[PDB]
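These notes concern the structure reproduced below.
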Protein chains: 6
Amino acid sequence: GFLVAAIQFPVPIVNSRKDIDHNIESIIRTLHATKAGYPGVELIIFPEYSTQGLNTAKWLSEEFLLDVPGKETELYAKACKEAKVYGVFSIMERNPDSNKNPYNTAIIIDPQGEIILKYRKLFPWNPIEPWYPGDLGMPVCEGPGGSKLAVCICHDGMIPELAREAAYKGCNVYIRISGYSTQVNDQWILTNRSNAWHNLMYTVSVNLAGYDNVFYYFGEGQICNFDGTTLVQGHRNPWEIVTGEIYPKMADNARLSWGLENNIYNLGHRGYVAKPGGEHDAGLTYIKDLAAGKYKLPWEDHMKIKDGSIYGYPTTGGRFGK
Amino acid sequence: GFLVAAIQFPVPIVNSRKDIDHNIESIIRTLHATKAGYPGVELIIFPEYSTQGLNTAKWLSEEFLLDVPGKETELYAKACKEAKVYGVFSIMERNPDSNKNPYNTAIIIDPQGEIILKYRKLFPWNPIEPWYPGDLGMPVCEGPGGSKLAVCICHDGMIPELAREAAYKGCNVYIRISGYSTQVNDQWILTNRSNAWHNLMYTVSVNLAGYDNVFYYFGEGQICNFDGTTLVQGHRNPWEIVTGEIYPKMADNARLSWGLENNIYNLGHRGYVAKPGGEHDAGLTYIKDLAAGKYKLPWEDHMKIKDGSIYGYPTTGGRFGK
Amino acid sequence: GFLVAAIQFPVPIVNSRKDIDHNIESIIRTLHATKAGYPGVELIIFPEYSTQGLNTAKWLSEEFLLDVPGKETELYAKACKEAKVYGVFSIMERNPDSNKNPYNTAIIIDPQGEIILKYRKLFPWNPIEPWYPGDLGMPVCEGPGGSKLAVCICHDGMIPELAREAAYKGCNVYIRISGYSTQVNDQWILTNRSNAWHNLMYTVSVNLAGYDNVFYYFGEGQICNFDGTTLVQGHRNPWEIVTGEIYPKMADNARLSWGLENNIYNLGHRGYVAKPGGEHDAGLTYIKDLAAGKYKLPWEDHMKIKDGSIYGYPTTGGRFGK
Amino acid sequence: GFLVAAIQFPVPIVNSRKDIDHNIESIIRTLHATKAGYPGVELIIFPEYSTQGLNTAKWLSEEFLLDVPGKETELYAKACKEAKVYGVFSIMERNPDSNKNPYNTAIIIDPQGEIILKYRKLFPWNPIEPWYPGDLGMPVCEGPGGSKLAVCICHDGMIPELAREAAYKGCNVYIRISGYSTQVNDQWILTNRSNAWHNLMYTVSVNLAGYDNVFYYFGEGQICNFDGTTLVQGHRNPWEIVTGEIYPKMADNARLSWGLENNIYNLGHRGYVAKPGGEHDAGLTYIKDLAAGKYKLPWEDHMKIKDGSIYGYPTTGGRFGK
Amino acid sequence: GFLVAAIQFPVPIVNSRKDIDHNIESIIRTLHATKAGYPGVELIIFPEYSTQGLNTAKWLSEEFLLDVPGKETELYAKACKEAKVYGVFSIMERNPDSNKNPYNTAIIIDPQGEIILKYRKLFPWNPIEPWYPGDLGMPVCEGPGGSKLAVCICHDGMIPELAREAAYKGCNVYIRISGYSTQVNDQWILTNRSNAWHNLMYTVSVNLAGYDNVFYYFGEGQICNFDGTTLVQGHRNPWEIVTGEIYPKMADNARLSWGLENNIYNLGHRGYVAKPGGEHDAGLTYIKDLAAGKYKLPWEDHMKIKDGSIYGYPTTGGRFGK
Amino acid sequence: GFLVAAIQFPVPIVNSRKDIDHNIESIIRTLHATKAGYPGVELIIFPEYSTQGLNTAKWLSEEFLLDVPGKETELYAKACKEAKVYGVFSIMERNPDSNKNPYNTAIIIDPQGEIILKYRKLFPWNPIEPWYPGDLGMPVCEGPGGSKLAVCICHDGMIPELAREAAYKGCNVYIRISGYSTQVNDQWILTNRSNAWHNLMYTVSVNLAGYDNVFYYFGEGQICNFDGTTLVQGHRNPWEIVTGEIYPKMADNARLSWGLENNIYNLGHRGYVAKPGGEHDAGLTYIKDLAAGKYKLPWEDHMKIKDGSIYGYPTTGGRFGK
């Protein structure tokens, strides 16, 4: 197995690129301090918004956007290389397409300083969020101790289909980085557990400590076992390092060995006792509709919130904010 | 609103058609007594295996199988008409195709005594259960108090895609009837909550009190709100009637009005704020595979349990256990 | 003893006087139904904003304000006389001084239909609430079963000095009516307990089920014993009636008999065992300051929120929002 | 921020001045052992009665009384200087006025070995306690990491007015030392939380492990955040060191920045939206009465426990015990 | 099944035979009211000291002692016959041997008004209680719904051997009536569970609401299943009626059918699988000693409390306290 | 006091003597790693089945059986000597009598490498277990920090008479080693607490992490105080080391000093206030029957499970498995 660490990082108010640089250096010191304090740690996870903070007046400006990769990711890579750990980082990424809004991005860097996974938030916390819908799917990569890692961001964790997709591609440790998991805290705890159980995989999840120079007790850290049991739940303190031992091969072995608990197999092989191989047609219209690009809820023509003019967003198209 | 009752029904050991008829009369008496005790109740729900019990040496025999509809469902129909309630019942159903095993079936009968929903368990609990995988999809019907009801059976409730399917078809009250959910108890409670939250719908779930003539404290009754909160959690007693008031239109209104919480809408309309209208393709390979009937986990090759041979079931198909 | 009921009343969105009259009829129907359902009940308590709702765009308009007493309170009076109960009601009250904003008012009406207590919210919830600070002090009246009742409103319950004041005037059952206490939920539960314990009195507290036509699971009902123990904690359901038996004389007897636990006596008689009779001056500067109208925190100079300007309220005084 | 430590100190039976000296040396070793084990600790807190034990047959004798300052406090000071920590100590203090009973005293010593705060219990746990009512008010001092410290003793923590007084004078970390917080344990936990929330400050509280050479599991350690959440609650073990990180400036910033949660400001500025500056008259009779030295409860002429002859104390005056 | 009720009865301070007669009438009224309120109830249980209270200055006087049977038990008998219930009552019983102290006695009266069980407290709560150790063993009687009832009193329930004895004689519902179990509350709850589990029987336990004219929230009501699970745990209210359905035959069936769980059988038949029939001698020295009347703890020589001298009781034997 | 450690040891599938040797070496490394990580630890406890695993196809074979003492115990002794700790080990012991089935054995080894306690499971978890009923009684030995140690195995902990026997012989720290304490987990937690309280002693209890190369989250570690409070409850992780400080002399002092709580003394001295010395006859038939070898339950002639032919065991006699 391996030791994982989820950092309840407190980000101060960010007003300039100068503040962004100090923030990056704070993350780096924290990474090193964590390896020093926990000599066995192999994976260190930082929360959503931890690089550039949460300044909604500036976060679409060019000063506030970074490239992935870029000079800042190289600094993170250098840190991961020196500390010899896998690290997970949150970056609001300048869209290579200058016409489009930036992405909300997560990267995993390995102990060699290589970016081995790049994920762009697939379901931007709408209507509040300006981030462009991610186009890299749900990737999975090799991690420490036999792990296959995947990451989702904030609201993404509320979508069980995304956890399934990760697992379907081999993920056995599903990471969630968040930056507003209070006031809907119960549902965050709930889905971290269900994402684990549904797919027989570990979940490791972290929330930002805070962002406003005042309150820094919004942080969360949760590790769930592949049976959905919460193995570790951090107390909520700024700078809290939530740690636990993970055994990816145990999740693998449960997937290989289990019968009654093997729901992920059952999904595509229902009733395999009565019908050799199981029924491969799950019998679900929404799956077929979603595959065909025609998912439509029966009540869609009667909805209220469907565009972001309740705070201020152009939803016809174009580019805005910069 | 409407008042729902979930019955923690105890079934004796079932050795004969005589015992099955006894269960039927006992269920009917319980139905009437519940209506008498709770004059406002509009929906009364009985657990999986409450009609025929769980005699695994006999459960595939003709003596132990019923037709749906048949004389027995007509008895249940008569009871629902007399009490003027909706009732949910479990029947192991003779397969009209004599080359296939029986189904594990649930019905909802209305206060007119008409069967308004027939559901055949899509995900038999394997490798222990020999039931043929269901072929009626996940139907939804009109229920009391503005509800759109759907029923799943036991193990079905572990599959989040199935809860999504019910919701997709309009369900705002998702019923789960269970027979031996204990020892998977934590995961049963968990998924009852996540099924509700993921889909912004109520869940109402019940487990059989027991089945072995000895222990009858396996019963469960759980009502979850559309935010995933457990509203009512039954005490575990044989014959316990777990009740709660349900407001289906409140769930409907959440679905029409909520933004960030509206995960079910977001699934099919990714980022309507940044992308015009939102993207309708996340790039989920498993959805495309499942839709196409080719869902295949990367590790299927090394799995230990892919038929019923561990329980001595034949592995080649056809009707068995007669 | 006497039986108390706290009603988790749901209020629709209120757009008109028509809707207000609807709430009034709904409250009256609920009052009668509660008496019918609980024939022994002697005190029925409705939440803050249950009469007029929480339309912040309209709540300061003449259409949305009532007189106390007026035709509407006479309707409530008639209901209490008919049901033979004490009732607690919330009314946003037109200020007779046209140069001042309306009050946030609570009344208790007796089983004779007489208003026996009128309280104007001493601590409006700022900066969001525009209500004029109350000018009737913290009154106490005779209630059922040997009780001396007092009512505070919402935010008022966060001020321990106010609970002390009610006790000081004889209160042994302290009622708190609330309208949007959620998100301050932990602190609401906490202070309901501390208000009871600090003063050796019961507390009975209720929160509105909801107010926005969508979510009605914000309701709370809490009854605390005079030792601070929560005796009854409601489930959160719209329309839930939270009930409990209260024994006011037991609190009186604790106040007369207890030694170490008698903190309320000790406050004004410090050390009667060492000093003859006890010292009546602890040297509490804030008490002397507050009494003199000069309470001033050392950090007031640097405070960010000291008027309603954040919500766009005028800062110079007088009547606004008409 | 800074690390605090609350020591669940077990005191053996104390029969002589010789025992008192051994006890002092035990406290000192514990202080040093704590700094060694927790290199970052800046504040180490010892419980009530930890210096002289709890021998109610001898505790009024001259052999058992110490001066503050005196040779024993100099030993504590020397320890705090060598370890470079702030320390909090409990001393039963000989009254400089030989006519009067001794005080129950707490001191805070800084890393320079200076006594920077001296507090005498204001509300002696009557009727059991012989200690003279304190005459030093509720002082506040500068502590580590931007803290302003204040201390109360045992029953004092049950009086919210004392927590308010500390806060009013700038306290942002309120310390409570106790020596009998079992059997009324719930109320201790409760008030540590409410004292924190009511005033937007941290509370750090400790109870003596035991005193009778037999049972040493009465110890408690509790750290509460300024929102009233218990951040750390020790398990109850003798010698248990309960630690946590405290961020005084965060409490300060909440006091500066918050609106809805700013109850301490509201107390003296009620309804400041409707009335510029708020109403400075809180409308509370007991505050005015207490300021004028005429606090009188309505039921005072009917009370039982008002003097300490239920165990044995002369309440007319004079000196006794020595 | 049968429905049981445990009454959290409050007793006033008892100063006279007049007060005792008052308690008797109050108990009888409560018995009838319980039957009226719960028409299905077949067993109604009152706490220890509910007849005579807990006046320790008077409790050994002739005025405070009753005969069993006597005129007072005949009153209780009449009530049980009229209500057609089984009732459990507590009576401090005059010892027919004038050279011995009175007994602490419990009776069960049947729906015919016959005393069918008389039990004298085997383990008086020492050193506080002066009752003569009981001499009727642990009797068992036929109760409602296939039950075999046994009663123990207060402190008795702390002795697992006594619960074993009741079971050994056939008991499947073990009743415990208590008078001041608080402050031993955790251990009372604990042993109610272990007594059930150890012996595969239900336990039904009640504690007096209070006894001192001031505090009446000491009441407890607890029903445990034969697996040790708490089925019902009362709220603490004076007059609270704690009810639950009990299925004695289910316990009987567990005892007949269970293997690994059948600890009560295993105790007397060690290893029937390896040794033919099982060994009937574990080599338990304390059992042999206790049987022989020579149970002696290795440390008895150094024990501090072995008589009632701490409470001022005489230590030489005979009748006292008259 | 002293520090104890309970090791949630994960044992892999064991197929040969070669696997047994690797397992022994794993235990030894774990012992050393534990002393290194916890320099103050004096007692390190390994769970049932940790030496030879749980291979029910091979565990009766000569290859799988060890002698006590033997070369393997000498390796454990050498480890305990080098690490200077007391260790507790589980060994399936070859019966010196070749006619009889092997024993399920636990040993305690001291810091000198001497086996100071040897216990053979007295009540073999029947009917599943082949182990011969133990013949060494319930021994007690001197341990670290003033402790008197005793051990029981798995199901033995469900028998309160065995805990009593240990205590009766001086035990003040009662150890339980288990290897299947899930699915009856509640009852394990329950009895660890009751065994402690009933006898005024500490309990320290551990369960095997797992055994099947798949699932290793069955582990448990629980330390209970002599009042029955759980002081430490481990999270369930493979390799988890559950530690706590134990103070045996405190248990001793409670046994010497306590009155109301002294149930272990009361057992053999009931009602000692009324009757000098107490009544030495406990009044219990089962105690006398058990001492005389004639323990017989009233329902014994109607039982089902009484021999192990439900899995496959010759219960007439002889030798089988090898």
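Note that chain D carries Swiss-Prot numbering, so the residues on display, from first to last, are 13-334.
This entry, so its header tells us, was determined using X-ray crystallography, 1.8 Å.
Just so you know, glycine gets a Cβ as well, placed from its N, Cα and C.
According to Swiss-Prot, the protein has these features:
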ACT_SITE  D:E60  active site, proton acceptor
ACT_SITE  D:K133  active site, proton donor
ACT_SITE  D:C166  active site, nucleophile
DOMAIN    D:14-260  domain 'CN hydrolase'
MUTAGEN   D:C166 to S or A  Loss of activity
MUTAGEN   D:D168 to A  Loss of activity
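Here D:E60 (active site, proton acceptor) is positioned 7 angstrom away from D:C166 (mutagenesis position), judged by their C-alpha atoms.
Within its own chain, D:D168 (mutagenesis position) has D:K133, D:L134, D:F135, D:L174, D:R188 as residues 6 or more apart in sequence whose C-beta sits under 8 angstroms from its own.
The local packing around D:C166 (mutagenesis position), expressed as other Cβ atoms within 10 Å of its Cβ over all shown chains, amounts to 27. Within 10 Å of the C-beta atom of the residue listed as 'active site, proton acceptor' sit 25 other C-beta atoms, taking all shown protein chains into account. Classification of the residue listed as 'active site, proton donor' by DSSP places it in coil, neither helical nor stranded. DSSP assigns the residue listed as 'active site, proton acceptor' to coil in the three-state reduction, placing it in neither a helix nor a strand. Listed recorded positions: D:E60, D:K133, D:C166, D:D168. Those with a CB under 8 Å from a CB in chain F: none. Taking all protein chains in view, 28 other C-beta atoms sit within 10 angstroms of the C-beta of D:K133 (active site, proton donor).
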